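Engineer: Next up is a structure, given as structure tokens.
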Protein chains: 12
Amino acid sequence: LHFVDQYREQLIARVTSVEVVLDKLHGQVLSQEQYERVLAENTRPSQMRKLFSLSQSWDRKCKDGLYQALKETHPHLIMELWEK
Amino acid sequence: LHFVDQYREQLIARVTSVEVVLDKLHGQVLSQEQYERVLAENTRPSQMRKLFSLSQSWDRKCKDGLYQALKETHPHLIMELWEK
Amino acid sequence: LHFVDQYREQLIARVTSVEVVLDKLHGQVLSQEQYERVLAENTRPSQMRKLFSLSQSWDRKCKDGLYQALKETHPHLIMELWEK
Amino acid sequence: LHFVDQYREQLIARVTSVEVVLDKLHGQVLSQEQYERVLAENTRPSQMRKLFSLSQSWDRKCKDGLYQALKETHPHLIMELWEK
Amino acid sequence: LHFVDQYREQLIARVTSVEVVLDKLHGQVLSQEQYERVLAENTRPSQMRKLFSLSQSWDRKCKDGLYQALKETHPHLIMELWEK
Amino acid sequence: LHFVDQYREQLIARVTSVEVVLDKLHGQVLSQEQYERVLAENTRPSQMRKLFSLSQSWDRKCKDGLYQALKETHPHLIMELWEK
Amino acid sequence: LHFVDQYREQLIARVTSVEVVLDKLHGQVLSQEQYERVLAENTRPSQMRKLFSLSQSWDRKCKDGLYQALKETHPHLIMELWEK
Amino acid sequence: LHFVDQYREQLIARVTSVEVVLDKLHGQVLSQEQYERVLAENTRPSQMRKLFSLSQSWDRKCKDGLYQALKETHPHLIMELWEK
Amino acid sequence: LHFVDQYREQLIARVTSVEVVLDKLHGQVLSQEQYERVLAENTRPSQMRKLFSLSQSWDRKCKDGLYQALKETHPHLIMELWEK
Amino acid sequence: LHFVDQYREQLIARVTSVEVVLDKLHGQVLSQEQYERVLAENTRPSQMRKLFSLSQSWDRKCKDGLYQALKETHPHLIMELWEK
Amino acid sequence: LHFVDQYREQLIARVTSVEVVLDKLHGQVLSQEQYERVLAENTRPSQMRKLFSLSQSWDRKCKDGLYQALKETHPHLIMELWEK
Amino acid sequence: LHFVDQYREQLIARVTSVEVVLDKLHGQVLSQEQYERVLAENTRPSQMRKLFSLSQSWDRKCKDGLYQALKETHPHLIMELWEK
């Protein structure tokens, strides 16, 4: 069981800079359509929720990419959950 | 007879934050499918209704978990029903 | 029947300083999520409407708090309705 | 046969300010549930349609209330149909 | 002969809030199965019909309960028929 | 003379939940074939009739089981007949 | 006597996710026709009923498969019956 | 036995972009009606299910087309099943 | 010879709203049993046929009631046959 | 034989705005019940089908009215079929 | 011996779009009654079965029409059987 | 076969200025209702899709008008597809 799959209920309520963490994954994991659909929600918590709805088709390449981007953007949050 | 099973007709007309009380139960009690099916109703009273249709396969672990989450989200609602 | 519950059709069309009456209620009655969700409407009449959708889970503590904040912000409006 | 019951096919294609004419009827004719259900349609013509589905249980008090509110909101439309 | 048993042909064409009048009877008169079977019809007039098919096993407790809930939900319909 | 053997003309005109009272008796009193044959009638009064056609080979075990299941499903009907 | 053959009256009133437990058995035990026929019932308790009507041609391979799928989908229900 | 016909139980729980894989097949294999009927389900897992109900009249052209489109949309999923 | 008794082969091929013309006759002419039996046919032409099988025990009250209800529901068909 | 009765197989595959062509016919030809039943189909081609099942009791007023409404909504379709 | 009369057991297990192949035959070969009766089955394989029960009164016009419509809707199935 | 009807899968993923190509077609081909319904989608790819659902009732006048407006708005895209 991966790191993101266990604390999923914790992250969806605290990540703020949705746009800059959405940017880095554009070229590899997801196509154009999935990038566009996220703009429909128009609230910080809801958007992230929709993203985790696509966790059904992630394998280790894609989950590991997500953990990579989330460690590069915030060195205080990922640290804070990993300590527990 | 448990607390939730007797006053069931009272809660389905008053619970507001459907999403945040659905969030906490994801990882343990129910699978992904039951989590997705609830989005179909698209009205605050109806959604909760569908959830109580699954009370057929709950035992004390699950009823006690739900009572726990409802005590954590509203410290005024559960209080108000427990007084009566 | 409380004061706010009777003239509800009167208030939603005249309250101007939505932000400063939303501020005082933050710490006690409602959580973070309901505070954020109100930003979706983006019009003075619509926003207040959404707030009154949550009156289903208010008891005397919360209704009385709202009456309190509305008396502190506008000493001309609440008086004007109370005279009639 | 009342005024609203005869020209029903005419009104459902022209009424614009659905929200403010729905507001005035809240306290007397319909309960909370019917007030909430109308938000499901999300199109100006469809919503009013659903409202007329409740004409089955209106009597003269309620039809007269509806004609009253529709005369108070638009002094050009109700006049325009009554002339014919 | 009870009130519900004589004007049965009048009610099946006018009751709108099927769901909220079905809710109140859940705990005492009927079991879970009859509560679920009503969802099969999926039209306002048809559903109520099926309910009256169970009038064969009602005695005064159950007829009186139904009359009670229908007086509590609509104070205009029961009034309007009782006057005649 | 047993309870069911005397009011045989009374029950066949009032029992509604045929399926759930047929269910409980499956494992002990009757075999699979008689369970299947009852589906041929396709009417609430007729089906029950067919069941009583097997009263020729019941002894106290089976009649007592039937009275048991019918008291468990309807606590209002069996009471209502036993009072008289 | 197998596990499913004794507590059959217990399962038909509690299994909720009919579709996802019907899925796993598709490839080996039953053909396409029996898979399609189950859609006719359109109620959670009834559908499951029809499945057990095919228990006439099951041997240990098929009963063991069904017990397998029901243990994989719900680790709380099969446990709760196995304890008694 | 083809690739899609063996791992059918694997795909129906993981395919995300239903719309864009439905789009490419329009012009050749299926008519307009089958394209329209898929909108009824309104849930990610259910929709795809209905599509596989038409596998009765596919031959190598049509199955091969489906494998082609599913390889073009997700270069990570089809890989992941083909490795095993 | 009455009106309905002469054109018996004409009506059984054209009456559509069987249910709403069956409703009006419930309270006086026919009992509950005959009302329930009609649901067995499940086709518009066949149902009416069964009703005319009971013309053996009709007198003028009941035939006149039937002609009354069919004139009240359809003002175009009864006219069209009466002209000829 | 009327225009609508001959080309019936052509229209049922092309009429799009079911709602606005259903609106105009409400007041004269059909009652409320038939107006409500049409919402059950929930697909553009199927709905029209059900409507044509009622052509059994139409005379020249009703068929001619339908041809009128269909000429008022689409001045391009009725023209296109009438040319042939 | 015609084509349809030889592969009768082959077609009844593979034809999917029952409705659109039933549509084209309406105007010439069969009347309204047989067109309505097919709706009773409510399963894809069974419906077609009933159709072939009318093969007792087909001559070359009607068999040739059915083969025509079945070649027009599916250009892959008729091909696949004709090759063998 | 027209130009738009063959490369329809190409256009639905690239057209940007929905509003200005919807404007020019207002007065002739489609009525007010179809113009209003398109606002429901609220995503650039989805909207155009809905428009192509009305291709069932276009003839050469309307398809030719659509091709005209799309050639007038973008002199780079229509050229780009016509070259292939």
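We number chain H the same way Swiss-Prot does; the residues here are 1379-1462, in that order.
Here the Cβ of each residue, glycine as well, is placed from N, Cα and C on the backbone.
Below, the features straight out of Swiss-Prot:
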type	residues	note
MUTAGEN	H:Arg1392 to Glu	Impaired ability to induce programmed cell death
MUTAGEN	H:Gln1406 to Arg	Does not affect formation of an inflammasome filament together with PYCARD/ASC
MUTAGEN	H:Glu1411 to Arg	Impaired ability to induce programmed cell death. Abolished formation of an inflammasome filament together with PYCARD/ASC
MUTAGEN	H:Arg1427 to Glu	Impaired ability to induce programmed cell death
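Describe each of these features in terms of where it is and what it packs against.
Structural biologist: Within its own chain, H:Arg1392 (mutagenesis position) has H:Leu1455 as residues 6 or more apart in sequence whose C-beta sits under 8 angstroms from its own.
Under DSSP, H:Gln1406 (mutagenesis position) is assigned to coil, being neither helix nor strand in the three-state scheme. The local packing around H:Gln1406 (mutagenesis position), expressed as other Cβ atoms within 10 Å of its Cβ over all shown chains, amounts to 9.
Cβ neighbour count for H:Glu1411 (mutagenesis position) (all protein chains, 10 Å cutoff from its Cβ): 15.
Annotation note: H:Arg1427 (mutagenesis position) sits in a helical segment as assigned by DSSP. Listed in sequence order, H:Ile1390, H:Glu1419 are the same-chain residues at least 6 apart in sequence whose CB falls under 8 Å from the CB of H:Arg1427 (mutagenesis position).
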Engineer: What does DSSP say about H:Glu1411 (mutagenesis position): helix, strand or coil?
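Structural biologist: Assignment for H:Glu1411 (mutagenesis position) reads helix.
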Engineer: Name, in order along the sequence, the mutagenesis positions among H:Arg1392, H:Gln1406, H:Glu1411 with a Cβ closer than 8 Å to any chain A Cβ.
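Structural biologist: Among the mutagenesis positions H:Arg1392, H:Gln1406, H:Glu1411, the ones whose Cβ sits under 8 Å from a Cβ of chain A are H:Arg1392.
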